[PDB]
Amino acid sequence: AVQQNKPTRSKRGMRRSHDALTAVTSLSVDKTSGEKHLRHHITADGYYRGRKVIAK
Amino acid sequence: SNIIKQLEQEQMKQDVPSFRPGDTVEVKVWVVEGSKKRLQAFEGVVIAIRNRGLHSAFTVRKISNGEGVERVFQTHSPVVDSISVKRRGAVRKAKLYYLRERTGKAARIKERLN
Amino acid sequence: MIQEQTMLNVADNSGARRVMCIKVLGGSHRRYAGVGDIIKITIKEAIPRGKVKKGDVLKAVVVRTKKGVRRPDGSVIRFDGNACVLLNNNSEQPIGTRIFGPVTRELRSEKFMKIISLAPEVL
Amino acid sequence: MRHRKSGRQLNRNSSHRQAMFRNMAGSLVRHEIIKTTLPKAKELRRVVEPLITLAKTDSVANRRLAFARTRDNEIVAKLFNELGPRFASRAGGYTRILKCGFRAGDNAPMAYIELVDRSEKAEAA
Amino acid sequence: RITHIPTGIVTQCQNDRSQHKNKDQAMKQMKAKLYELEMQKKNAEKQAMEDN
Amino acid sequence: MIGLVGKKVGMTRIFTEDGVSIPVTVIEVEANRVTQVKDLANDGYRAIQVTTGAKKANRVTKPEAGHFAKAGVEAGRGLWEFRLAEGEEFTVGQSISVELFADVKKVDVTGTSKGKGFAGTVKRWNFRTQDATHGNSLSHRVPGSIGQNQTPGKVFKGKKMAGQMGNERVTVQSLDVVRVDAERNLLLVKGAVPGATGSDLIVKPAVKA
RNA sequence: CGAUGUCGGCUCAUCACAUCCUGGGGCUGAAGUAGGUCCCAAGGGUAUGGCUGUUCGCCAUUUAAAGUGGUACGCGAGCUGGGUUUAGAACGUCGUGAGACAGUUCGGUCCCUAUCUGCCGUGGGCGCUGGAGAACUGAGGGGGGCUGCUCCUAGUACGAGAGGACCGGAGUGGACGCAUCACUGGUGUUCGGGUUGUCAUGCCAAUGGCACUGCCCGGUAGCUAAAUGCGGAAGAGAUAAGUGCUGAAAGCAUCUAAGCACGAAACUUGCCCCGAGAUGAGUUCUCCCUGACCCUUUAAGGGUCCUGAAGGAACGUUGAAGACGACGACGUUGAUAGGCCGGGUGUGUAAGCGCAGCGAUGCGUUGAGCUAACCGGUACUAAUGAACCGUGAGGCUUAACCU
RNA sequence: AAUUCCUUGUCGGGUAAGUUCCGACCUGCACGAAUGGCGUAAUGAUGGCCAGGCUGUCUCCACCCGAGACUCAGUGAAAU
RNA sequence: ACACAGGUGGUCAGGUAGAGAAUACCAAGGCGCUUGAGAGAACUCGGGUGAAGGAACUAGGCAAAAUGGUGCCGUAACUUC
RNA sequence: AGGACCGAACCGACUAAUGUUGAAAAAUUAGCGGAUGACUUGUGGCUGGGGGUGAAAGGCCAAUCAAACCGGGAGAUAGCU
């Protein structure tokens, strides 16, 4: 099964209307270190909701 | 639920004997022989017991006029009048479905004796 | 659940020994006979002399099944083999004058009252 | 349909699953804290916490029953003589799952799964 | 396939390509095979009457 | 007539004295507080609107809250209209209970079927499979032809095909009531009603015989 | 002719009516039962096997009935490949021969990841004129619509007898559909047990790995049919053929011209489902926002400041919801999942120690030990303060009341 | 009949029902004696038919275990 | 044509079971096959189990199921013995 | 003893399913036939195109065969597209 006419560059864009990424809406800031991070994730320097949970 | 647990155990008979598989068991049963209402016995070996509170049941194999009959009973039915253990069997399993193939000397069960 | 091509033993004394079902009667597309149901049959084995011969086509009534019957309280009777009583094709009375093995209350009607006399045991 | 069904298949077969969680349990009891994919960690809870609960009671039968589910005597030692004592009071819920981010190689969601009581002198020694 | 509804005697033809040949051929055999059950009534109502 | 909104607790059975086992669904119909009443004047049709159970004060929204306050009544796990016969009359705030099915002989239970997800034509529509062997080539449970060619050259609307099955409103009609139990807030109907345990159920009297 | 792949079978259908059954009628060489024939009627229904590649047909046994046609003699980018239609070989036959036969016979590669239309499902955007959260109405659309046998009516009507009803009521079947898991069952490589070979944990004992889950035996929850609940309706409207009543034109007659009544599974409703994108974008309830300032080409105009509501989304724990989205529950003022406790269920009397036995083994401790998805509890673990989107009373014209 | 058009010849056997099979008949369209005739134990991934066993082949499908399908990340074709 | 499930002569021959160079589990030794991570729909692929029935399937028992070892007893027509 | 029997290696290729822009321009998985011989296999050699070789299928002769491949006559000829 295969096309009988070339699809336009119109239809190609129309299809890709939905291909776009949602950006991460906003970042939690930690109370201790003041670092920014993903909600519910530890920080780049090992903090989560106050306490240092990693030795790094 | 505790809603269903309470509707069931206002129906459960209090007075059922302990019996376990291998036990030979006579089970009496209201039949309507007409418009009259007789008891009819049914002796044989208990091959299988389901335990589910009210839904609890048990299967009984006998050899009746040269012909094998199982009969499942629903324990807590009023059709079952009474249950009554003749002989106590000594078997390792919970289900004696291997008795279906066997007849006679093979399908003997040891008595438990204790 | 007797159906076309099922082989049954014969409960009566009529002459036959094995028979094969060949219709389930009483409907279009009807799949199964259970107990107390009429089926058309043919005779396969038959003992050397007796009322009926091999190849005879006639009716029977199913009186025991392995699948089992059910009773109103949830109880099941299963048997260990499928079985039937041979009948005349037209009157639909029994041919056999004795009946071997136990049978059931599901027969208990106007029609098969002759059998539940002759049975050794009704369960 | 999987209406009301526990377990995660994890794109493996039952004998591979079984053995993974044997190794992964053992790794956690040795080190008290591992990095692993989120969904594996969540299924490591349902294996580890039953061993810790087993070792609250010492016996011999229990030791052997633990050794049937670990196959490592260094582990059952540490379960019975170091974590049965530590979590004597605690009624379940011995393991914490923290989410890091995402494994560079294949963009998988990662997560630490530590034990709850961690004074920090039993990974090296 | 012609068939006589009174008796039960049938015929065919299908040697030909043309349906109309096959029909008028099978009409011939149907004439013959109804003439043949004039002989088997005629001959069996001699030897009915001639036996007694 | 109106009916009530309950909850499929689950199934069990009732042995009668004469022998029989009746299989029953159990339906908890804790009592249905009327909120709103509708009337030929304002709404253009006659109907009540009822609620049941409890929401938690915080998990209610401000536009819900005000609707329930207006009536008088504590908030419940949703809302549900019922139309009204000639002569029937309910004021607001007027807890209807399962005593309404005291005299009633049959009912018409209605809620959401279980959720099978994406279902194939065999499961969904009872399409009979094809041969498992004698040469079949990647076509054991697929649905065969879907038309003709060229006339009419298109597949007709409402062709039975695969796709979502269940999770849909469903009625069952003319279920015998076995027991009503005012004190435990119950209702035991013979047989089987749609939905999972926990699902909500609109129970009405039988529209038919 | 720079290809429109063939009979039959499978799967899935769909329309016509010249109706096979069920429904309504008229005539009968219609006593009754049972038939014959014609008119209306397309709602639903409308076999299984033996033989053959077969369609067709014959035969067996059912059925209320096994209707006739159209759709590329419906359906191979859906299946099959028996038949026919390549190359091998053989028989009969024709030909001097190569070879040939709408003669027969054995054997013989069936590709395609779906762009557009269409169909089944499921979302995003915008719109519906301030924004939000609920519940509805119902324009329109879809599903469903089958029927047997037994009993009463009654051995009454009918008939010389043989036999034997309509009309109406009651019960129990077949087939088809929807739901469900309480029962009977199936499954249950996540629960328990037995057992072969072998390797390991130092060895004994006890365990584990591998051998299709090694082979087996039971089996929880879920899913499920063979399991068990329910369904087809009554009724109403307007009609078909048909039957009539009054009744002229045509002093009578006439169902018809005016007028009036009946009249069927068809039609419109009644039952079930979808349904305001019904752009003709409907209704009802509740909730939220009640600030300054400046400029230009002065208008449903542009900008700066303070303000950020209702609610929403996002994130997390998740679900009898699920391809993904979506839908539902919960997020510490918390039972949303995991663990934990207790129960339940399943397996069937663990290990260890003791006793008996030369030993395998047996007994005692012991209905022991273990026990998934279940029921009931329990904040032990994880569901974080926040941030993010969404504003600031909502156009003009005309009328009707209220000032 | 690997040969018979008419032909599903006729008769018998086997099946509830057998255009195939087996035994016969002879009306051999158009068998026939080394382009061999008629027979034949054994042999055959050879053609036809029947029976026991066994079965999800089917009545009529149900559930389960794995690999893809689907979602995310990286790479990235083709006929037309 | 590829870092291709194909093809390629000769030699060596450990343990336990076993007739065996078959098959299972292992030693010596060597590998985890150069995309992963989730999910647990239809449908397809490769497997397992199945109530009652048992070839009714079909062109045809195609496919699947079943049979299966050693020793001992016992074994028909027909036969070129 | 045997163109004897069962059955691995080795030689083959009957059935099915998969694959059919493949893992593969003929394979894979599960079964299947021969397996002391008219067997099988390595190395080297001979036979050449109207010629070879053929337990014969018009089979094979470098993925090509009712007349190989490479170059030449050669811009063959084409009342056809």
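If you go along the chain as it appears here, the first residue is 1 and each next one adds 1.
If you're wondering, the header gives electron microscopy, 3.0 Å.
Cβ atoms here come from the backbone N, Cα and C positions, even for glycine.
For the published mutagenesis C:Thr97 to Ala, Swiss-Prot gives the following note: Reduced RsfS binding. For C:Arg98 to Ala, Swiss-Prot lists a mutagenesis experiment annotated as follows: Reduced RsfS binding. Under mutagenesis, Swiss-Prot gives C:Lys114 to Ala with this note: Reduced RsfS binding. For the mutagenesis of C:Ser117 to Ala, Swiss-Prot gives this note: No change in RsfS binding. The structure shown keeps the original residue.
In three-state terms derived from DSSP, C:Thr97 (mutagenesis position) belongs to neither a helical nor a strand segment and is classed as coil. For C:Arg98 (mutagenesis position), the Cβ neighbour count at a 10 Å cut-off comes to 12, with all displayed protein chains included. With a cut-off of 8 Å between CB atoms and residues at least 6 apart in sequence, the same chain places C:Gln93, C:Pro94 near C:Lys114 (mutagenesis position), listed in sequence order. Looking at C:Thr97 (mutagenesis position) and C:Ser117 (mutagenesis position), their Cα atoms lie 11 Å from each other. Rounded to a whole number, the C-alpha distance linking C:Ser117 (mutagenesis position) with C:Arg98 (mutagenesis position) is 10 angstrom.
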